[PDB]
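Participant: Could you have a look at this structure, given as structure tokens, before my questions?
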Amino acid sequence: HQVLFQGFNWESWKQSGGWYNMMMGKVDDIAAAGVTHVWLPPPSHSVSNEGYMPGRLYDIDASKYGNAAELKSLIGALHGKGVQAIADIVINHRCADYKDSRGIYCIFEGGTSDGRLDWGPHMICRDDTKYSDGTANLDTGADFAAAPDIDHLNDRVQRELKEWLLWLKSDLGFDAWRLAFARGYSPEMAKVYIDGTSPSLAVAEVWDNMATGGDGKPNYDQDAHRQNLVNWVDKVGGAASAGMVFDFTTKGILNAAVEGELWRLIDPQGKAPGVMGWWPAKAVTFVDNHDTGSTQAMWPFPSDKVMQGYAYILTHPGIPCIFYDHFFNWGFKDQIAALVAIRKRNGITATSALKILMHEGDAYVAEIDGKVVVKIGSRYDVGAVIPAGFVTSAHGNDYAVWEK
Ligand SMILES: OC[C@H]1O[C@H](O[C@H]2[C@H](O)[C@@H](O)[C@@H](O[C@H]3[C@H](O)[C@@H](O)[C@H](O[C@H]4[C@H](O)[C@@H](O)[C@@H](O[C@H]5[C@H](O)[C@@H](O)[C@@H](O[C@H]6[C@H](O)[C@@H](O)[C@@H](O[C@H]7[C@H](O)[C@@H](O)[C@H](O)O[C@@H]7CO)O[C@@H]6CO)O[C@@H]5CO)O[C@@H]4CO)O[C@@H]3CO)O[C@@H]2CO)[C@H](O)[C@@H](O)[C@@H]1O
Ligand SMILES: OC[C@H]1O[C@H](O[C@H]2[C@H](O)[C@@H](O)[C@@H](O[C@H]3[C@H](O)[C@@H](O)[C@@H](O[C@H]4[C@H](O)[C@@H](O)[C@H](O[C@H]5[C@H](O)[C@@H](O)[C@H](O)O[C@@H]5CO)O[C@@H]4CO)O[C@@H]3CO)O[C@@H]2CO)[C@H](O)[C@@H](O)[C@@H]1O
Ligand SMILES: OC[C@H]1O[C@H](O[C@H]2[C@H](O)[C@@H](O)[C@@H](O[C@H]3[C@H](O)[C@@H](O)[C@@H](O[C@H]4[C@H](O)[C@@H](O)[C@H](O[C@H]5[C@H](O)[C@@H](O)[C@H](O)O[C@@H]5CO)O[C@@H]4CO)O[C@@H]3CO)O[C@@H]2CO)[C@H](O)[C@@H](O)[C@@H]1O
Ligand SMILES: [Ca+2]
Ligand SMILES: [Ca+2]
Ligand SMILES: [Ca+2]
């Protein structure tokens, strides 16, 4: 059994009294709903309030979300209910606290009294010219324009970041990683950090553009998009690695699918069209996150159909990740918990077998492990396609589930 939960949104840092402190009162509800792993925000000092512009990596006390003691308490509480904690790891780039003689911010401070992570421009990818001194290796991946990109090919950088990661586990209690902007460095480099730290899982955020047609809708065939994600997993070690990826292919397709185009939910081979259909054990599915939804709203799930998104990911193969707001602020808490219970009691996992029964514009009906049937769509009657022996168990707006 495995269900992730994003425990923060874009506005979390503003929480009165601290976000971690507030989360202490949500631990029990989250654990009772069947969640096994909670993804927490970048924990270090950051030039930006949300944490995505890390500076002094060891300075947990300077975070806007809360300090080391508060974080350690929240992780301790989570563990007490058998729930793991995933840390958001932002290592593609990093901000330097001080300026050098050139007047450029490229002299770093790790947050401790000794020299750990107290880097200089020699650790900045030489091709990031706005900040480098031209002496480092070239960037192994994409560049982040708003800050110095780190040279992961540097021996000292690799050694110190691994040491830092191991510390997040031993000192704070973290169990796994969420690799932020993973396309910023090569999978070969991600492999160094993953294999060197033994996380329970390392879910990478590889967000690439989804090919569309003349009408602006994503093309039905998204094989190139999911191939890019599967290629990343193969390069980090495949089945022998703790690495996996967020299923953005399923996210982009489902966004379009629920608008009366449910025929998009099956490929020509009869499989799910996202990463879920090719390598389910390595696919972390989701309806929205702090970027796509929340207050950034870069690619929001159709608001009136959010529960169809959950009826889909919670009953299907792949590893589902519930978004904070949807669980607590949308009036869906009971419905979401009911779906997770169905997944759990029926022994459904990331590798459960999927057999799609109907995939028409206004009706998608599928059977999982021969134990659960799920339907989403505006068409009311799908009675004729429900196998003998099944009876409704959970239902709501344009969705229903049957069990044997
Ligand atoms: O006074 C307050 C302040 O004081 C002190 O801060 C000082 C710093 O310590 C010094 O280093 C120095 O700061 C410099 C920085 O080192 C340097 O990096 C900075 O860069 C600018 C940048 O040029 C600007 O463009 C801007 O950044 C924007 C950016 O352009 C936007 O695109 C955006 O980026 C956001 C995304 O919008 C958002 O989606 C999110 O993306 C993440 C996703 O959410 C996640 O899922 C995914 O995995 O990863 C992506 C990221 O890869 O987050 C992005 C980043 O936040 O917003 C940013 C703004 O946040 O501003 C940058 C900083 O200003 O230039 C300065 C030069 O001055 O000086 C500082 C002041 O003297 C103190 O240390 C600090 O704690 C305190 O807060
Ligand atoms: O079934 C026994 C099988 O065992 C071994 O295979 C395992 C493999 O070692 C392990 O890595 C893992 O395989 C991954 C694979 O590495 C990864 O690339 C992906 O595979 C995707 C392809 O990426 C995707 O392109 C593919 O679509 C192909 C289609 O398969 C082809 O027939 C056609 O020509 O092209 C299309 C694309 O246009 O779909 C694949 C998924 O089915 O994910 C798999 C895991 O799902 O796991 C393997 C199975 O355990 C041996 O290596 C193999 O020889 C044995 O047959
Ligand atoms: O098992 C025998 C049973 O069969 C028939 O009922 C079943 C039905 O045929 C089958 O398709 C399935 O129905 C699902 C439905 O597909 C699913 O979307 C959801 O339905 C929601 C609606 O989305 C929502 O709009 C709805 O509000 C309706 C309200 O239900 C109507 O009474 C009213 O007229 O209109 C409003 C607004 O349009 O509420 C539904 C409930 O969540 O869930 C249903 C299941 O409840 O399952 C049916 C039951 O197995 C026969 O009709 C029935 O008599 C037999 O007992
Ligand atoms: Ca130092
Ligand atoms: Ca950069
Ligand atoms: Ca980079």
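Residue numbering for chain A follows Swiss-Prot; the residues present correspond to positions 25-428, in that order.
Each residue, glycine too, has its Cβ placed from N, Cα and C.
Residues annotated as Ca(2+) 1 binding site in Swiss-Prot: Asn116, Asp163, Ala166, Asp173, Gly208. For the mutagenesis of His117 to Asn, Swiss-Prot gives this note: 20-fold decrease in activity. The structure shown keeps the original residue. According to Swiss-Prot, the mutagenesis experiment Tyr129 to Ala carries the annotation: Reduces affinity for starch granules 3-fold. Per Swiss-Prot, the feature Ca(2+) 2 binding site maps to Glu133, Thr136, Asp138, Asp142; the stated evidence is experimental evidence. Swiss-Prot lists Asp152, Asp167, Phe168, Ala171, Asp173 with the feature Ca(2+) 3 binding site. One mutagenesis experiment named in Swiss-Prot is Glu229 to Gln, and its note says Loss of activity. Annotated active site, proton donor per Swiss-Prot: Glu229, in sequence order. A mutagenesis experiment is reported in Swiss-Prot for this position, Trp302 to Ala, and the note states: Over 10-fold decrease in affinity for starch granules. Abolishes binding of starch granules and reduces activity towards starch granules by 99%; when associated with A-303 and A-404. Under mutagenesis, Swiss-Prot gives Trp303 to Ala with this note: Over 10-fold decrease in affinity for starch granules. Abolishes binding of starch granules and reduces activity towards starch granules by 99%; when associated with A-302 and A-404. Looking at Swiss-Prot, the entry for mutagenesis of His314 to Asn says: 10-fold decrease in activity. For the mutagenesis result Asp315 to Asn, the note given in Swiss-Prot is Loss of activity. Listed in Swiss-Prot as a mutagenesis experiment, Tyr404 to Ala is described as follows: Reduces affinity for starch granules 9-fold and reduces activity by 90%. Abolishes binding of starch granules and reduces activity towards starch granules by 99%; when associated with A-302 and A-303. Looking at Swiss-Prot, the entry for mutagenesis of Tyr404 to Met says: Abolishes binding to cyclodextrin-Sepharose and strongly reduces enzyme activity. Listed in Swiss-Prot is the mutagenesis experiment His419 to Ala, annotated as follows: Slightly decreased catalytic activity.
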Participant: Can you count the other CB atoms that lie within 10 A of the CB of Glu229 (mutagenesis position)?
Facilitator: 19
Participant: State the count of C-beta atoms found within 10 angstroms of the C-beta of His314 (mutagenesis position), not counting that atom itself.
Facilitator: 23
Participant: How big is the Cα-to-Cα gap, in Å, between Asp152 (Ca(2+) 3 binding site) and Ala166 (Ca(2+) 1 binding site)?
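Facilitator: Taking the Cα atoms only, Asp152 (Ca(2+) 3 binding site) lies 10 Å from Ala166 (Ca(2+) 1 binding site).
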Participant: For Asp138 (Ca(2+) 2 binding site), what is the tally of other C-beta atoms lying within 10 angstroms of its C-beta?
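Facilitator: So the Cβ neighbour count for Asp138 (Ca(2+) 2 binding site) comes to 7.
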Participant: Rank aside, I only need the closest one: which of the recorded positions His117, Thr136, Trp302, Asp315 has its C-alpha nearest to that of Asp163 (Ca(2+) 1 binding site)?
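Facilitator: So, spelling it out, the nearest of the recorded positions is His117.
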Participant: Scan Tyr129, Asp152, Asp167, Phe168, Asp173 for recorded positions whose C-beta lands under 6 Å from an atom of ligand 5 and note them, or write none.
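Facilitator: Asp152, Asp167, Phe168, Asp173, in sequence order.
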Participant: Return only the integer: C-alpha distance in Å from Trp302 (mutagenesis position) to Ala171 (Ca(2+) 3 binding site).
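Facilitator: Between the Cα atoms of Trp302 (mutagenesis position) and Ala171 (Ca(2+) 3 binding site), the distance comes to 35 Å.
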Participant: Check the Cα-Cα distances from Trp303 (mutagenesis position) to the binding-site residues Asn116, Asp138, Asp167, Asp173 and tell me which is shortest.
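Facilitator: Nearest candidate: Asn116.
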Participant: Neighbour count first, Cβ atoms within 10 Å, every protein chain included; then name which of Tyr129, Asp167, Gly208, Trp302, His419 tops the list of recorded positions.
Facilitator: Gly208
Participant: Using DSSP reduced to three states, classify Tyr129 (mutagenesis position) as helix, strand or coil.
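Facilitator: Going by the DSSP assignment, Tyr129 (mutagenesis position) falls within a strand, counted as strand.
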Participant: Could you tell me the C-alpha distance between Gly208 (Ca(2+) 1 binding site) and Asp167 (Ca(2+) 3 binding site) in angstrom, no decimals?
Facilitator: 6
Participant: Please report the Cα separation of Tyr129 (mutagenesis position) and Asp167 (Ca(2+) 3 binding site) in Å, rounded to an integer.
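Facilitator: On Cα coordinates alone, these residues lie 17 Å apart.
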Participant: Among the recorded positions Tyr129, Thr136, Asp142, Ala166, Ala171, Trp302, name every one whose Cβ is found under 6 angstroms from ligand 4, counting any of its atoms.
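Facilitator: Cβ under 6 Å from ligand 4: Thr136, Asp142.
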Participant: Which ones in the same chain are close to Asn116 (Ca(2+) 1 binding site), with CB under 8 Å and 6+ residues apart in sequence?
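Facilitator: When sequence neighbours closer than 6 are ignored, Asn116 (Ca(2+) 1 binding site) has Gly165, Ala166, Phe168, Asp173, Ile174, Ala204, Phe205, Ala206, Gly208, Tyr209 within Cβ distance under 8 Å.
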